[PDB]
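Undergrad: I'd like to ask you about the structure that follows.
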Protein chains: 2
Amino acid sequence: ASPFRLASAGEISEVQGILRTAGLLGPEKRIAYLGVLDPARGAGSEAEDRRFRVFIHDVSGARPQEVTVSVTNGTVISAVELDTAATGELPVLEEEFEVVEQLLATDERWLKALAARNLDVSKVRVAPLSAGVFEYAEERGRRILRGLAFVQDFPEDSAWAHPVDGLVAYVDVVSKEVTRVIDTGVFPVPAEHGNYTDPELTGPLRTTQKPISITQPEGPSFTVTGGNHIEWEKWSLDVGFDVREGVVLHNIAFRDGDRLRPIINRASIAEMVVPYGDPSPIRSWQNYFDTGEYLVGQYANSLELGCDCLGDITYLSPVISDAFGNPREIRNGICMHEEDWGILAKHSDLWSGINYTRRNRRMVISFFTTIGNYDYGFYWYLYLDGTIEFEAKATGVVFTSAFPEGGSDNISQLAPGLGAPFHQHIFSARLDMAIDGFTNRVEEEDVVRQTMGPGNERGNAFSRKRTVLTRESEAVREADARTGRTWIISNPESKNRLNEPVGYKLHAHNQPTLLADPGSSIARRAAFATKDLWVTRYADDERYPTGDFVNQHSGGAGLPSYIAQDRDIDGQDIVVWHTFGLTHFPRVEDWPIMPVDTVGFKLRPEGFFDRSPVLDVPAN
Amino acid sequence: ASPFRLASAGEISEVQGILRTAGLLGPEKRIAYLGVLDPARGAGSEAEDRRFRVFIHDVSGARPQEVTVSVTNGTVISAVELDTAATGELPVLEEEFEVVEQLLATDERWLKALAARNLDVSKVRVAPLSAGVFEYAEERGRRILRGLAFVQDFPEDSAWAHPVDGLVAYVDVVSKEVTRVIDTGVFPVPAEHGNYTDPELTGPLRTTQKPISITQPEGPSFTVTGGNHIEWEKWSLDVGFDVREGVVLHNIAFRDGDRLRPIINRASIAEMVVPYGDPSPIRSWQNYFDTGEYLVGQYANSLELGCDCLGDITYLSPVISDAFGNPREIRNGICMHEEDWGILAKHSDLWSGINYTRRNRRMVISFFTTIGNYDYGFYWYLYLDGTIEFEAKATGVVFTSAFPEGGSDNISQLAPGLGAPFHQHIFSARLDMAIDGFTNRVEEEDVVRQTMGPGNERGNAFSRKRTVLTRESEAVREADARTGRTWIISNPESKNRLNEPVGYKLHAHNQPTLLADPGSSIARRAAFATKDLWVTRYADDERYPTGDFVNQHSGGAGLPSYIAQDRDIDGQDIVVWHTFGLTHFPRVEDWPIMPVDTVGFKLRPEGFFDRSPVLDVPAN
Ligand SMILES: [Cu+2]
Ligand SMILES: [Cu+2]
């Protein structure tokens, strides 16, 4: 069995057993995070040592713990007591979400706030949001959550269409107490509904759509062995799954005639922040670290055939651990299918009289996650020509507020009295590079313009420049669309038939990076968001852009600290961290339900192969 | 019958008849261009005056003519004698392409050049390329073409794999004479074949691909009436076709509940240049104006089912005029079909317990054109959410040269001794805007960053700015990815329910624009390529970025001259000219047959509708 196989229900149970037997999982203990560790770099051993990292939270206030367990040997390898006031709080627990609404329901100053608005508490939903690190000294070391109210006229009503502005409440989820209730003033609560399923808003459903049937009479072209190993059109890879990172890709290799060539050792979305541009004290603290604080994989939806995934679909049902160590299965949490991608190559030659056309195809691996109001779709695509692409589809319900009577520079109006604060959706991709092996380097490519003159000039010439990033301190780069800036990851010790280093080029979308002031709190906690690309020397403990504990933790602990080591990255075991996001100024068309918008990046072969890798594709 | 219907064979014949009867189409006359004129702005008349513009070339050296004909009345409206030395030569004729190879075959200094390379003339193909405007005074007023040689080992051999560097020949196609033969020196002619159909290069064709069947058991959701009027999912438009511009789109409107709302009056790719960055005297003159000089529509391929277009396809067979006025039909020259586009909107709400998912779809209208070595696919997409997108797929065979022994800064090596000069593929989209009517304006939107401070600052706030482009002189804009710059075309006199101007936002890819030195020849002839966006006040005679006669014409005559009028564009009949291209540094993977690369832009509703326009889409 492959050491990259998905964690099974049985292994989860074993971890529960081991932690219990060791006296680490008492009735007052809760599992905040549990996931397999990747095999060590020197995995040249038959030692199928299947390890698990666990974060244990204590419900009675005692110190939490980080624990590494070996399911293979049946023992606990290590256990360290965490000082959350220093390194950050553990990820938020699902069972804590309910608590904020329940506590506030009997808080006297909260009830007074609702009475001043003539709102019935039974109809007030409270969005349990992560608390960053701000000016509240009494929050340090404590497990705090922030709540924002939304009115729900009836059980099936879209509470998001009725935000209760001017009111916030901070809650201590462990000692079960309300530390603060802030009321800046009453704001009319938007009355218009936002129910996209109500036939009065949708009107008569259109009957003009004829069905589109996509089928594969002979099954798919890809094969799945060992539960998660995929083999598709020369592509070879292992589809993993982590509750924090979500779908992870291991050992991406291309079968270049007899020789299986590695390209990327491990690919994943290591982090994703959602900063809000509203300066009002009611939401200025709002910044979700979906991956870091909520754990994307935890909230993965169960995808349905025909609706979420169309065509010949093959599902993967990843196994996750609940708060007590019991295995929980995300049924159909991962969709896999290949799809037609139009024309791959084409040419009608006059001289030779030959007409040549070839269709392209892509392998799709996706999953969807729901975090409160937002829904994200993570898509990984592998193309016949050796291209790799990632794409995020952001949908759901936009986070709302009240639209001030005098208008606003940081909020869009969606309906009468209804507003939506400006925000960004910034992602961080962690590419553990293995271009034909682990001896890689990163080159930054710029288009260079030439002046008309003595040396070859009719004013038509233009070139390209390539500077090698040698040390970590100079591997923090910005995008530059004007000069068509791209980054090439190559292997200096592996050459193509023209005697040039094989490589892969990274094409970024060049969307704006983190817009917040450089001195802001979010700028610190999410410094990775301020630059388009970072390259680091590999290290087993350097897993996330922000660090291991993002919840209520001050920033710096991630990329900015890793980089300070100033290690050599010229032909070494390296890691590429790419920052890409969406600056969203909500428009009327986003209400009441937001249509999909996208972002991403792609990697294309750059002298990797000796000639077109698709000369052998057949003809329909 | 609609005044936007495709030109028929019968109308072409009528134009032939009328020109003949008027003594304008003698045996020595040839039609260089023929196409319907769009109905006048004040088309409030029942006057179905079907007019045609014609460019008549004289084979014996006499002056050419521009002629406007009325097929409805059966008369010639106007005929003017053209001074090609002033306004430019007519587009290249197909029958002229053969002439350059035939003339050179018996030229003594050409034969000497081939003998010095031990090349047999019968195996030497000559690529008939357009001659720009350079330092040759004897070319002015004359119809000249430039030829580059390529060896073809056998009838079905890829001549492109064997360029004959260091040799060029200028030819006068009307007086049938060779004006010059330049030999800068012998270069070894690359011997390796580039035959992508040869089983020795392709190896055994892979058998791993399983079929993907896309069908619509109940037919498509769109309907075609009047030969070219399309009605699909609230979208309404007329698909036109011009030999110069190719597929053109007229009257793009959206049915917003009872009210048919215009968005774009006329959309087309008004021009596309392909400048080469090689400074060598053998190719420094190379710049194809595919649309302007060769007429894209003329070389449209006949698309085949299953290969070029997959699914339930509906074809359009546009009619074109040959050089003698006879109707020529491009069979299956236009593909039209709708296709699934994944998730449109989705949300699993915790509070309401409602799970909502909707699939997106796109209407595809495409055509492919082959010009020598290059093959281009033009795709127009209409999405359910009101989004409009254009996409160009560039494929074919890369233009080759010899790779110098010492290497080069402007040429990539693809094979031993084989090179490919650096180049760009720059397109110009002409959007005749009609956002809810002809009273439109253009606003440039920039993301503005705010400093942490006294006024609302925790350093998290960010805004957006919008400057209105009022006059033509200030409507020449550059892209700015850093600030997320976009352009909004709105109607000041048409507001949405929130009392804000309805609009559409333009999202550009932000790829580098024309790289050539600002003082170069190509910079002048293709000045439109130096800026990302231009807005002009509409005018019946301002049809192309470069002008009506691009062939051997000096530049300026297009956009830079139109703009000098400095007309008011704030709430007027306006035209948006968007520049977008691909900077191509050939890689090993592009040889011998180039896999598809893409570019484009998209327009998304920006407060156009009162709420999400897709609330009425059904559920699978
Ligand atoms: Cu958003
Ligand atoms: Cu190209």
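We're sticking with Swiss-Prot numbering for chain A, so the shown stretch reads 9-628, in order.
The header says X-ray crystallography, 2.8 Å.
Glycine is no exception: its Cβ is also placed from the backbone N, Cα and C atoms.
Here's the feature list from Swiss-Prot:
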| type | residues | note |
| --- | --- | --- |
| BINDING | A:296-307, A:379-384 | substrate binding site |
| ACT_SITE | A:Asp298 | active site, proton acceptor |
| MUTAGEN | A:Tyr382 to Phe | Loss of activity |
| ACT_SITE | A:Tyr382 | active site, schiff-base intermediate with substrate |
| BINDING | A:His431, A:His433, A:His592 | Cu cation binding site |
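Structural setting of the listed features?
TA: Around the Cβ of A:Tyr382 (mutagenesis position), the same chain contributes A:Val282, A:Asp298, A:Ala402, A:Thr403, A:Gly404, A:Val405, A:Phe407, each under 8 angstroms and 6 or more positions distant in sequence.
Counting every protein chain shown, the number of other Cβ atoms lying within 10 Å of the Cβ of A:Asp298 (active site, proton acceptor) is 25. DSSP assigns A:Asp298 (active site, proton acceptor) to a helix.
Under the three-state DSSP scheme, A:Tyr382 (mutagenesis position) falls in the strand class.
Taking a C-beta cut-off of under 8 Å and a sequence gap of six or more, A:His431 (Cu cation binding site) has these contacts in its own chain: A:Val282, A:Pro283, A:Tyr284, A:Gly285, A:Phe407, A:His592.
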Undergrad: Taking 8 Å from the centroid of the Cβ atoms of A:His431, A:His433, A:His592 as the cut-off, which other residues in that chain fall inside it around the Cu cation site?
TA: A:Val282, A:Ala402, A:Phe430, A:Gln432, A:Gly589, A:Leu590, A:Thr591
Undergrad: If you count the C-beta atoms lying within 10 Å of each candidate's C-beta, which of the binding-site residues A:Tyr296, A:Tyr302, A:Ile379 ends up with the smallest number?
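TA: Each of the binding-site residues A:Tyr296, A:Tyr302, A:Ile379 was scored by Cβ atoms within 10 Å; lowest is A:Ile379.
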Undergrad: Given the recorded positions A:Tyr296, A:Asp298, A:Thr299, A:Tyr302, A:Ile379, A:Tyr382, return the subset with CB under 6 A from an atom of ligand 1, ordered by sequence, or none if empty.
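TA: By the Cβ criterion, which requires under 6 Å to ligand 1, there are no hits.
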Undergrad: Measuring CB to CB from A:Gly305 (substrate binding site), give everything in the same chain under 8 Å that is also at least six residues away in sequence.
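TA: Correct list: A:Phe249, A:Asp250, A:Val251, A:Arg252, A:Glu253, A:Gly254, A:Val255, A:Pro326, A:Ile328, A:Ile338, A:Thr377.
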Undergrad: C-alpha of A:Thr299 (substrate binding site) to C-alpha of A:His433 (Cu cation binding site): distance in Å?
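TA: Each residue's Cα considered, A:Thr299 (substrate binding site) and A:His433 (Cu cation binding site) end up 12 Å apart.
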Undergrad: What count of other C-beta atoms do you get within 10 angstroms of the C-beta of A:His592 (Cu cation binding site), across all chains shown?
TA: 20
Undergrad: Near A:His433 (Cu cation binding site), which residues of its own chain have a C-beta under 8 A away, given they sit six or more steps off in sequence?
TA: A:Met280, A:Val282, A:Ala400, A:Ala402, A:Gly589, A:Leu590, A:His592, A:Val607
